[PDB]
Amino acid sequence: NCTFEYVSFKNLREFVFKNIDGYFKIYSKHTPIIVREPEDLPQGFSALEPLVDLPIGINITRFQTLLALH
Amino acid sequence: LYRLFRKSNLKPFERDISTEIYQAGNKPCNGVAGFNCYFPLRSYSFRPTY
Ligand SMILES: *[C@@H]1O[C@H](CO)[C@@H](O[C@@H]2O[C@H](CO)[C@@H](O[C@@H]3O[C@H](CO[C@H]4O[C@H](CO)[C@@H](O)[C@H](O)[C@@H]4O)[C@@H](O)[C@H](O[C@H]4O[C@H](CO)[C@@H](O)[C@H](O)[C@@H]4O)[C@@H]3O)[C@H](O)[C@H]2NC(C)=O)[C@H](O)[C@H]1NC(C)=O
């Protein structure tokens, strides 16, 4: 079901996925950090504004990420 | 078609569209329909004379 379709090192992306009562809530924040060592998360405070609310109603216990390769 | 058997009760505002055979008995069905392996979806056959 393709129900929802939307078209809108130097970059850190933070997301929170939260599945409550059949609602998938995605909070997001993008920040342009400059850090020499990417071995650790940077020290600081970033507030995550809410982005996406989906009434999918599915049951989730596992997840995986997608990569772009050539 | 109405569901009659489930492993557990659903969470609110959730759906389960899988039509797999439930293990009604302790014997494993393993994809075989039979006794103690009842199909979950059963219709009611609605008639105006009921
Ligand atoms: C969303 O989707 C997930 C996954 O698809 C569902 O997760 C289920 O989670 C339960 C609990 O983890 C799984 O139940 C397992 O059942 C095995 C068989 O036990 C049968 O008999 C007992 C009575 O003795 C019944 O209660 C049970 O329902 C079975 O009929 C057990 O052997 C398992 O125990 C093992 O794992 C637990 C940890 O979970 C250990 O503590 C134990 O020591 C043992 O190693 C376990 O109890 C069930 O199989 C999962 N379902 C699926 C499809 O994988 C969620 O339920 C679902 N959400 C909703 C709302 O439905």
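For chain B, we keep the numbers from Swiss-Prot: what you see runs 452-501, in order.
Method reported for this entry: electron microscopy, 3.4 Å.
Note: Cβ is positioned from N, Cα and C throughout, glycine not excepted.
Mapped onto three states, the DSSP output places B:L452 (mutagenesis position) in coil. In Swiss-Prot, a published mutagenesis experiment is listed as B:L452 to R, annotated Increased resistance to neutralizing antibodies. Decreases HLA binding to NF9 epitope. Increased binding affinity to human ACE2.
Take the CB of B:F456 (variant position) and look out to 10 A: across all protein chains shown you find 13 other CB atoms. Among the natural variants that Swiss-Prot reports, B:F456 to L is described with the note: In strain: Omicron/EG.5.1.
In Swiss-Prot, a natural variant is listed as B:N460 to K, annotated with the note In strain: Omicron/BA.2.75, Omicron/BQ.1.1, Omicron/XBB.1.5, Omicron/EG.5.1. On its own chain, B:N460 (variant position) has no residue at least 6 apart in sequence with a Cβ closer than 8 Å to its own Cβ. Secondary structure at B:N460 (variant position), taken from DSSP and collapsed to helix, strand or coil, is coil.
In Swiss-Prot, the entry for mutagenesis B:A475 to V states: Increased resistance to neutralizing antibodies. The structure shown retains the original residue. B:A475 (mutagenesis position) falls within neither a helix nor a strand when secondary structure is assigned with DSSP, and so counts as coil.
Here the residue is the original one, but Swiss-Prot notes a mutagenesis experiment at this spot, B:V483 to A: Increased resistance to neutralizing antibodies. Annotation for B:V483 (mutagenesis position): same-chain Cβ neighbours under 8 Å, separated by at least 6 residues, are B:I472. In the three-state DSSP classification, B:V483 (mutagenesis position) falls within coil.
Cβ-based neighbour count (10 Å, all protein chains) for B:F486 (variant position) stands at 8. Here Swiss-Prot describes B:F486 to P as a natural variant; the accompanying note says: In strain: Omicron/XBB.1.5, Omicron/EG.5.1.
The mutagenesis experiment B:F490 to L is recorded by Swiss-Prot, whose note states: Increased resistance to neutralizing antibodies and human covalescent sera neutralization. According to its DSSP assignment, B:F490 (mutagenesis position) is coil.
Listed in Swiss-Prot as a natural variant, B:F490 to S is described as follows: In strain: Lambda/C.37, Omicron/BQ.1.1, Omicron/XBB.1.5, Omicron/EG.5.1. Counting only same-chain residues at least 6 apart in sequence, those with a Cβ under 8 Å from the Cβ of B:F490 (mutagenesis position) are B:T470, B:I472, B:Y473, B:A484.
Considering other CB atoms within 10 Å as the measure, the emptiest surroundings among the mutagenesis positions B:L452, B:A475 are those of B:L452.
Within 10 Å of B:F486 (variant position), counting C-alpha to C-alpha distances, fall the following of the recorded positions B:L452, B:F456, B:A475: B:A475.
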